[PDB]
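Below is one structure, written out as structure tokens, with a few remarks after it.
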Amino acid sequence: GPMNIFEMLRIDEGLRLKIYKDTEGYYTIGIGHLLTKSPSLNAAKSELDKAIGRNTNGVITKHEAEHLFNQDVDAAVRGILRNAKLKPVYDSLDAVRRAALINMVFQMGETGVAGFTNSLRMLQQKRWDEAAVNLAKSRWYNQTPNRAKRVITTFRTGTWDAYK
Amino acid sequence: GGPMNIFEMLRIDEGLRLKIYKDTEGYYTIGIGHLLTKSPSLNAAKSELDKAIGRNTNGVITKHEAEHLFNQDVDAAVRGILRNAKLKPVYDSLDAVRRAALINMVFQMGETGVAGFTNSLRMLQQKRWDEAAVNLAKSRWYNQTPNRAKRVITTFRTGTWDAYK
Ligand SMILES: [Cu+2]
Ligand SMILES: [Cu+2]
């Protein structure tokens, strides 16, 4: 089966069914669903219960995680469409590259992503190699080099060859 | 229980069938509206099916298998919009809810058939919802599957999920 944003994110975020800490040290679960930014497992546990609508004692099913994953991806796409900075960039991109973008928003959030002012212009102007270079200079690249490298290659090439 | 989206919307219009069936156009299909072949041969259908699933299905598949195809198919519809000179502009100008109605149209009829709605498409891009809603009702689409078209059109006119609630 050929790629999409779901498989892409499914690969970058992986699937975990116990509450774990993301690379930022924030508690999480499922496919990269942020529970809380607080360093409290107990705070994370309650936040999880609200999200799933039941008592989980830290554990959810595979279906439950896909349900969250769906809403979250959807939430990121809608976030981009309400962001004055991102929407134009998004609209100008081809399918593969819109996936790369949604990937960054999924991980970092809109605001964080809107901060890549220069790279964004390069993207909207189809200067693929220049943006790829500029994106590597970023804190984002340094904090998560492997995932960032993969995403950047997608921007540069417009192909799935970093995931295939 | 969370807010509607294209998947939920399509899951309702297509339903879930784990056995090969003929859709409304007559073509062999499976899962959540996954077209297998436009050919009258069940054997070509079964071949296509076993190819896609990568085993020998004996003409039957699991729900998870069917949702796997669902993902591929929805993405293909979106990709089909972004590939078409007439569809992309309309799509880009649409709000999230209305983009779904569009994706729904392409999922069912295909990129090319949907591009044929030149007038309705232009009205959508001009935000003449009610005019578009009416133009869309006079179409082969509406005649063949009026119940699904009503939902999709109501979504286009109002911009809300009230037709699926
Ligand atoms: Cu596949
Ligand atoms: Cu939900």
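Count begins at 1; order follows the chain as displayed.
Header lists the method as X-ray crystallography, 2.7 Å.
From the backbone N, Cα and C atoms, a Cβ is placed for every residue, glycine too.
For B:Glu14 (mutagenesis position), the Cβ neighbour count at a 10 Å cut-off comes to 20, with all displayed protein chains included. Here Swiss-Prot describes B:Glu14 to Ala, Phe, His, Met or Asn (Swiss-Prot position 11) as a published mutagenesis experiment; the accompanying note says: Complete loss of enzymatic activity.
What Swiss-Prot says about the mutagenesis result for B:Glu14 to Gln (Swiss-Prot position 11) is this: Complete loss of activity. The secondary structure of B:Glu14 (mutagenesis position), as reduced to three states from DSSP, is helical.
For the mutagenesis experiment B:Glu14 to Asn (Swiss-Prot position 11), the note given by Swiss-Prot reads: Loss of 84% of enzymatic activity.
Among the features that Swiss-Prot reports, active site, proton donor/acceptor is placed at B:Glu14 (among others).
Reduced to three states, the DSSP call for B:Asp23 (mutagenesis position) is coil. B:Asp23 (mutagenesis position) is surrounded by 17 other CB atoms, counting those within 10 A of its CB over all protein chains shown. For the published mutagenesis B:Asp23 to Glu or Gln (Swiss-Prot position 20), Swiss-Prot gives the following note: Loss of 99% of enzymatic activity.
Among the mutagenesis results in Swiss-Prot, B:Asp23 to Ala, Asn, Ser or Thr (Swiss-Prot position 20) has the note: Complete loss of enzymatic activity. The residue drawn here is the original one.
What Swiss-Prot notes for the published mutagenesis of B:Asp23 to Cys (Swiss-Prot position 20) is this: Nearly no effet on specific enzymatic activity.
Under the heading active site, proton donor/acceptor, Swiss-Prot lists B:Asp23 (among others), citing experimental evidence as support.
For B:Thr29 (mutagenesis position), the count of additional Cβ atoms within 10 Å of its Cβ stands at 21 [all protein chains shown]. Under its mutagenesis entries, Swiss-Prot includes B:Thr29 to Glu (Swiss-Prot position 26) with the note: Complete loss of activity at neutral pH; covalently bound substrate.
Quoted from Swiss-Prot, the note on mutagenesis experiment B:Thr29 to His (Swiss-Prot position 26) is: Facilitates transglycosylation more effectively than hydrolysis; covalently bound substrate. According to its DSSP assignment, B:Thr29 (mutagenesis position) is in a strand.
B:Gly33 to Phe (Swiss-Prot position 30) appears in Swiss-Prot as a mutagenesis experiment; the accompanying note says: Almost complete loss of enzymatic activity. The enzyme is destabilized by 1.5 kcal/mol. A C-beta separation below 8 Å, combined with a sequence spacing of at least six in one chain, links B:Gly33 (mutagenesis position) to B:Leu10, B:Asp13, B:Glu14, B:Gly15, B:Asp23, B:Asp73, B:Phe107, B:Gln108.
For B:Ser120 (mutagenesis position), other Cβ atoms within 10 Å of its Cβ number 25. Look at Swiss-Prot and you will find B:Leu35, B:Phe107, B:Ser120, B:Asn135 tagged as substrate binding site.
Under the DSSP three-state reduction, B:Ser120 (mutagenesis position) is assigned to helix. Listed in Swiss-Prot as a mutagenesis experiment, B:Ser120 to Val (Swiss-Prot position 117) is described as follows: 50-fold decrease in enzymatic activity.
For B:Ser120 to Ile (Swiss-Prot position 117), Swiss-Prot lists a mutagenesis experiment annotated as follows: 500-fold decrease in enzymatic activity.
One mutagenesis experiment named in Swiss-Prot is B:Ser120 to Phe (Swiss-Prot position 117), and its note says 10-fold decrease in enzymatic activity.
The Cβ of B:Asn135 (mutagenesis position) has 19 neighbouring Cβ atoms from other residues within 10 Å, across all protein chains displayed. According to Swiss-Prot, the mutagenesis experiment B:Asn135 to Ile (Swiss-Prot position 132) carries the following note: 5-fold decrease in enzymatic activity.
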From B:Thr29, B:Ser120, B:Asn135: mutagenesis positions whose CA lies within 10 A of B:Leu35 (substrate binding site): B:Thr29
Between B:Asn135 (mutagenesis position) and B:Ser120 (mutagenesis position): CA-CA distance (Å): 6
B:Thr29 (mutagenesis position) and B:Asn135 (mutagenesis position), distance between Cα atoms, whole Å: 29
